[PDB]
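One structure is given below, encoded as structure tokens.
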Amino acid sequence: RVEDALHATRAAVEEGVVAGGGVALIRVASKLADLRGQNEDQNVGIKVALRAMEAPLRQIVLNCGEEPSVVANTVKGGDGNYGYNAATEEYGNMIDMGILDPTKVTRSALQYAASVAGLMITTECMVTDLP
Amino acid sequence: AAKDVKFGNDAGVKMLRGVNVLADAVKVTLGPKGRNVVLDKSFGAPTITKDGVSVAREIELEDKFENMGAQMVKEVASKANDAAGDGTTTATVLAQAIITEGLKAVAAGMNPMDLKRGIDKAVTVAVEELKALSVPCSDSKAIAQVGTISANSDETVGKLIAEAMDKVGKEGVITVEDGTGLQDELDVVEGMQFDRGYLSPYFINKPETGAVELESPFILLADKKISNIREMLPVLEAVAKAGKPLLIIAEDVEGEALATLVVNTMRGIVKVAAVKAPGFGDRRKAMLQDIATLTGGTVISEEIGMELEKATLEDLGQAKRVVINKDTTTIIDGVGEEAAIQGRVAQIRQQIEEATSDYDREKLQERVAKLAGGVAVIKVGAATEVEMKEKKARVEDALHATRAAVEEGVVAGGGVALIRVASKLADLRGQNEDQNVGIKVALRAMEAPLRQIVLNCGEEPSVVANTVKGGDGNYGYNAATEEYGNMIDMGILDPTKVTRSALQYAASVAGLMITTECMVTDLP
Amino acid sequence: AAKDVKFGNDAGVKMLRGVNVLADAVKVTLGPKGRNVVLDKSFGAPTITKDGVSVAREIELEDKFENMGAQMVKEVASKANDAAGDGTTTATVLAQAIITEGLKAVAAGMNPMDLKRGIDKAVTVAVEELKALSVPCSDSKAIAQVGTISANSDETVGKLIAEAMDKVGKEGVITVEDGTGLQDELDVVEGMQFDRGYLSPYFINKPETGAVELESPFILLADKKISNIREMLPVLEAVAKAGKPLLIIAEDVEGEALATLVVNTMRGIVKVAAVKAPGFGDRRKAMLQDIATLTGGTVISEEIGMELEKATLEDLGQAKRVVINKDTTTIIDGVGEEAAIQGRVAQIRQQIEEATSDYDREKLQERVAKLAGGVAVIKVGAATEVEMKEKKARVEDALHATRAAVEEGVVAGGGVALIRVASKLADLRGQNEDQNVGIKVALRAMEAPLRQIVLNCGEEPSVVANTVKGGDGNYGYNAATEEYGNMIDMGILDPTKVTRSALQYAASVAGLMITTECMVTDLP
Amino acid sequence: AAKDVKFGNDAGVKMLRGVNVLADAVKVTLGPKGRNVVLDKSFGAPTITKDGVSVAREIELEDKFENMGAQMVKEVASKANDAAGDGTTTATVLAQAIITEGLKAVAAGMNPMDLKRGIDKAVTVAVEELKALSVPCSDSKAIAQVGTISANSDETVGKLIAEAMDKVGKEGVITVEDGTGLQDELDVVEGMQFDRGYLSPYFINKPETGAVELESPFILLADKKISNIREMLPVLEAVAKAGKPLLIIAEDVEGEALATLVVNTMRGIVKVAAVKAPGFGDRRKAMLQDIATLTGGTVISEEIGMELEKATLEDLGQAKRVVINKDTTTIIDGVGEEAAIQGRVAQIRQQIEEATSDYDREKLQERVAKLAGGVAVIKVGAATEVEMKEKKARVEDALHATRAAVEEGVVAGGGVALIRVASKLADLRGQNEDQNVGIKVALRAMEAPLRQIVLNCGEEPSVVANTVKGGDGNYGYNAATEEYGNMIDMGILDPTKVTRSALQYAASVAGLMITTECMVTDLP
């Protein structure tokens, strides 16, 4: 427990702490609704990313046996660290309720995800051995 | 022949696959963002259609058990359209959802009888709630409004209905016909409607209404059962000689002579149709005479010793038009003299004076209402034949919707009334825990129509359901404009009678299907 | 290697087949009218058994997913027998029951987490009820009674247990050995027990107890981790030269030298076993020295600069017998001298005088308890070798049961306690409706053992269940006599600890299994 | 490995098909008109036999479940032959018959536990009846008679047994060896028999008796458990140097050194065999010393601090012959001196003077009986080698039969005693109706041997059974002459012990098999 807590706190002193349970990802996506790119395909690129950023909360809420698109919709409509606490199944301020991730982990998850996704979307050819 | 017999869950899963193919085909059409279904023809180009009733009619499945599931739901859902002028697709959607969760509850070991009691309790209570959500449609301004809304915002059509209903009563009989110029016309003529349909689906010469429609027909009134065709010939020939078609109203037309008429109008030899005389026993003999007076006909009854063979054209009544349904016959413009009809009315109005029983009185009051009520004929005018025929269909639709709406009022459309009443029954409970899940099955099914409409919009059904539920009264989602609001002001509504019927009929087959243990059919 | 992955219901149905083969095989044995299972051998004639533990151990299934279900249940059920000395088959029957209805409710769409919370709540409450139903077993008369009940009505075996427990305390350490004549003997000896098992299942030279049993063994005490076998050789040879076996008590014996001992006792080159030294940090160093004094050995610690290479036979402790479990080591008759042991006790009894903390005090009192407590040895006598060996088994069983009984009492047997506590919780609820069915799943599973027992009798299980539930207290069905009565008076009882553990462990895997969404295993 | 698992009737039909292949193969040989069975060899020409024990020994079945059936009946039936010297095929017939009707009753929904109780009660009562029908065989004239009947009417063989028994007691130890000329010889030699068999089937150097037979062997007596082979070498080499074989009598010979001896006599490096010392505890230490005195050996016990390493040839006892069974060891002609042996006897006869308990007394009287009893050696003479070897086999049979006959008497042979006691039990009942069919199954099964015997004669078995059951007493059918008669007069009889054992053993496997619900074995 100490070993885990130590790693988490190390990470938290570096880049801080943000709303957990999926909430910080969906919050930042809800603020980027007017983001645009050099052209139309770039725009749908941006919508792809923004919508993917909802998947973690939608999964969490689906494990709860709750309706994921209602909870997403309610969390998106709120401001700041407002979100859904899946432990207690109640909405509230995520930081007061003590449900948080170190910013470094949310950022890294996002960047690495987008990196393979990007590679994979821009793959034309695959080589492997004949079974 | 040798049968294939199935039991319990095996029979359950087959009925459920059957119902899924039916309902999934039909529900794609539902709501203002409904999709097309393509239906093949051997006749030429396939047909593209948003009409769920059309879709339904084509659905037949290869697996015999699956196909039984489909036909059961088809048969019962079409009873809604018959009762209310509309609702068959909604019934089909409701049925799919009650059946899907009920069979799940069966498989989980809950008691099918209790499940069914639960569903039925919920439906009873929901039906009282619709009654209470209903906004009445019963003055001339409301009638015009509802008629214009069903006629796609045509204030003219609404006008026409209201004028008809004013000329002959809200409950009065009203037909629609081709117009004669640009102008619409309305006039009231001698006529009558009774609750008896065609004796076989084959007399239907108008498949798009699924009706039988005859022009200047002779009418044979015969108080007796018609088995033999021997009795017919002398009259049947004399009718073919005048080149006019013929309506048979008899006690019954059975097996033999029935199949003959069916085949002999089929070849176009004579245009005939046959319906049961209305009522039973004594009230039947009397009602035949009513129609006789109306149409200047003579009743041929064997108690006076008359035979069908010794019957000429003279004996036959006549009318400018008759129209028959699955379960209705309406006689428009009867040749019968005004004096003869007036007399028959005065006569009956006089038996009303000496009826010594409540029941005798009502039965007589019903007969006078028919004979002395007449029929309003709306003739629809336009600038071209094409526009005329389209306005006629618009009027015909608006008429049925408005009829329903004066009976039981009007309620929030687009799926909203059903989800509204469900949100009010969250605390309903029954005799035991299985009954309670029955209730939940029904309540959740009641959301299926809105969820499908919102799904055809490409929106998130469970978010819209959730927002509509949390609101009050007629608040809902307008799928035409994709905005929330008061459904009645935005003019999106159903006649309560159609929402009530869709629910009751869907609950009826769902209940029967949930409580089925065995299915029997032929070996392929 | 490539995997085969399964999700939801598909995973569900596979674990349920797995569990049903396991449970069905094992449950035929249950109760006085239990049936035989035949288990095949390559060794010779197949074996015919009523021992459900034996049947379980053989069960392995061809489909990899089914087999995973079976192994999961085996693993957890056998924790009951470990904790309480009995219970494994009951756990299996409970698990089959919770799982079967839990997965049904999952397939019906209920929330798995909620189902589990419900099951857990019903278990928590039922265990409180078990505790309240329980009758203490804590005086000499009661001890004898329970002992003689577990030993098949043999008043002698009861006596023996009670005499042992009187000589050394209810919580004291007692073993059983072969006798020397007709007479039973009991004596108290220098010895000790600590909570450390064998380091690999392979040292087990007595598979029927699943124990390691060594005669006149040398004991190597080494305060340090043993990775290398290089350090061993000089001692290992000197031990093989005296022809006696060897116990290794060290901080740890890891990877390398561990695997070597495993293979080198496997070939019968030397009989070795290794166990972890007891406790951690400082209390470990001191306890190693306790064992040393007990056995007349010397501790080899590298903080004093001693190596395992420069270690002779002289350094090694000795004892007449040692016995090791999955999670126990017990040292019987240590060569250590009575003066040296008495001195160590007085020493510790003195640190007790100057402990300035509760904790340091309890920790010392526990060491003196072990060293100064000895071990009671029951040696079982009889008339022939055959009768002796059977009485020894009877005594061994009775001793485990009676140990469990002094801990937590006794409750109605033959399945009755379980059904009894279930019939008291009919009003129990949870935070919502799925939790409630969770509760109902557990409560109905609690009838399984009695229904099975009655089914082996060839009587109607639902009528016996129904009658037992209707009664109060320890009223129940005696399957031996097929009569109803007070189960405690009829002398049909289990130790509370076994009933409790069966239920807790069955509800554990059932909970895990009902909340599993994915399974992964290798492609056939 | 993955298992294949079977339940209820599936398991039943498999066990039945297995028992049928076994029983049908073996039963063709039954009685004087028994048929030949041909058994194939890779070795050369197949063998043609009428010995049902040899047939049985070959039967193994392809389907694993079937084969489990066959082996379970083989194992138990061969305990008869062990206990009584004969009966194995009879037991196979009985088992087939109880099995066949019992499974039929299980399949009919009768209660397997109650069927077993009925079978068991019938057999207990039938055994009392066998005992009452039984004729004692306990004076010299009767002993001759029984032995000459078992020896195929050879009055000589009869004489020889009687003479031996007279010289050494009815219960005394008697062996048979090759003769030295024409004359038979009988002499008494120092020697002993105790109840311990070989430690592995592999030491058997004489497979036709299934015995181990050693000539002029050295005997190692070691009071301790022999795990290591290290302790052995110094002695084992010194034994190989004299070229004589070796008997190990130790507390036990376990895993390691056991498997070594097994492989090292297998290669013919040294002829060794190992058996458990007799008895347990103190009576064991003493008895080892008895054997020591008999054979002029020294006991090597580690309580006196002696090691097996420091043991020479001097320490080893010697004898002219030893013979070991599945459950017997007999030492013939011990080198031990007459004075040393006489002194040990007088010593023990003196402990008999001061024994203060019944039990101590019997235990000592049993040891003197053994030591002071010797062994009778029958050496069989004839005119040619061939005739000698056949007479030896005849004497060997007759001896086992006559031994069994003095223990429990003699009863009507050829299937008659069993069918006789069955006709007397026609009114036997049980606690309920399933138990009663249990009784009937056992009673009808008791007919199967006589039915089989008559069937091999080519007569109608049911006509013979019916006539035999209508008579009284030892009235029955003689299958040698094919006439009815008094079985006792006609000299057709079996020792009561074999008829009793065949019944009891057949009923035992049949009962287990009838009450089996599950079978586990490996996937083919």
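All chain B residue numbers match Swiss-Prot; in order, they span 2-525.
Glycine residues also receive a Cβ, built from the backbone N, Cα and C atoms like all the rest.
According to Swiss-Prot, the features are:
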MUTAGEN   B:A2 to S  Complex stability is significantly decreased; when associated with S-76, same residues as in M.tuberculosis
BINDING   B:30-33, B:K51, B:87-91, B:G415, B:479-481, B:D495  ATP binding site
MUTAGEN   B:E76 to S  Complex stability is significantly decreased; when associated with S-2, same residues as in M.tuberculosis
MUTAGEN   B:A109 to C  Forms inter-ring disulfide bonds. Prevents ring separation and leads to the formation of high amounts of symmetric GroEL:GroES2 complexes
MUTAGEN   B:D398 to A  Can bind ATP with normal affinity, but is defective in ATPase activity. Binds non-native rhodanese, but cannot release the protein
MUTAGEN   B:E461 to K  Temperature-sensitive lethal mutant. At nonpermissive temperature, the rate of general translation is reduced and a defined group of cytoplasmic proteins are translated but fail to reach native form
Go through the binding-site residues B:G88, B:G415, B:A480 for me and flag any whose C-beta is under 8 angstroms from a C-beta on chain D.
none
Which of B:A2, B:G32, B:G88, B:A109, B:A480, B:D495 (recorded positions) reach within a Cβ distance of under 8 Å of chain C?
B:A109
Are there any residues at least 6 positions away along the chain from B:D398 (mutagenesis position) with a Cβ closer than 8 Å to its Cβ? List them or say none.
B:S151, B:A152
Around the Cβ of B:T90 (ATP binding site), how many other Cβ atoms lie within 10 Å? Please give the count over every shown protein chain.
27
Would you list the recorded positions among B:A2, B:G32, B:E76, B:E461 that come within less than 8 Å, Cβ to Cβ, of chain A, in the order they occur in the sequence, writing 'none' if nothing qualifies?
B:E461
State the Cα to Cα distance, in Å, between B:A2 (mutagenesis position) and B:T90 (ATP binding site), rounded to an integer.
35
Inter-residue Cα distance where the pair is B:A109 (mutagenesis position) and B:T30 (ATP binding site), in Å:
33
Taking the Cβ of B:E76 (mutagenesis position) as reference, which residues of that chain separated by at least 6 in sequence fall under 8 Å from it?
B:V510
Looking only at Cβ atoms, how many others are within 10 Å of the one on B:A480 (ATP binding site)?
24
Within 10 Å of each Cβ, count the other Cβ atoms and name the one among the mutagenesis positions B:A2, B:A109 with the highest count.
B:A109
Quick one: Cα separation, B:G415 (ATP binding site) versus B:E461 (mutagenesis position), in Å?
15
Listed binding-site residues (B:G88, B:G415), ranked by Cβ neighbours within 10 Å, top entry:
B:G88
Other than its own, how many Cβ atoms are within 10 Å of the Cβ belonging to B:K51 (ATP binding site)?
14
In the structure shown, which of the recorded positions B:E461, B:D495 has the fewest Cβ neighbours within 10 Å?
B:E461
Rounded to the nearest Å, what's the C-alpha distance separating B:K51 (ATP binding site) and B:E461 (mutagenesis position)? Just drop the number here, would you?
22
May I ask which residues of the same chain, at least 6 positions away in sequence, place their Cβ under 8 angstroms from the Cβ of B:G32 (ATP binding site)?
B:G415, B:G416, B:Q453, B:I454, B:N457, B:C458, B:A480
DSSP three-state assignment for B:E76 (mutagenesis position):
helix
At a 10 Å cut-off from the C-beta of B:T30 (ATP binding site), count the other C-beta atoms across all protein chains.
20
Integer Cα-Cα distance in angstrom, B:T90 (ATP binding site) to B:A109 (mutagenesis position):
29
Kindly assign B:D495 (ATP binding site) to one of the three DSSP-derived states: helix, strand or coil.
strand
To the nearest whole angstrom, state the Cα distance for the pair B:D495 (ATP binding site) and B:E461 (mutagenesis position).
23
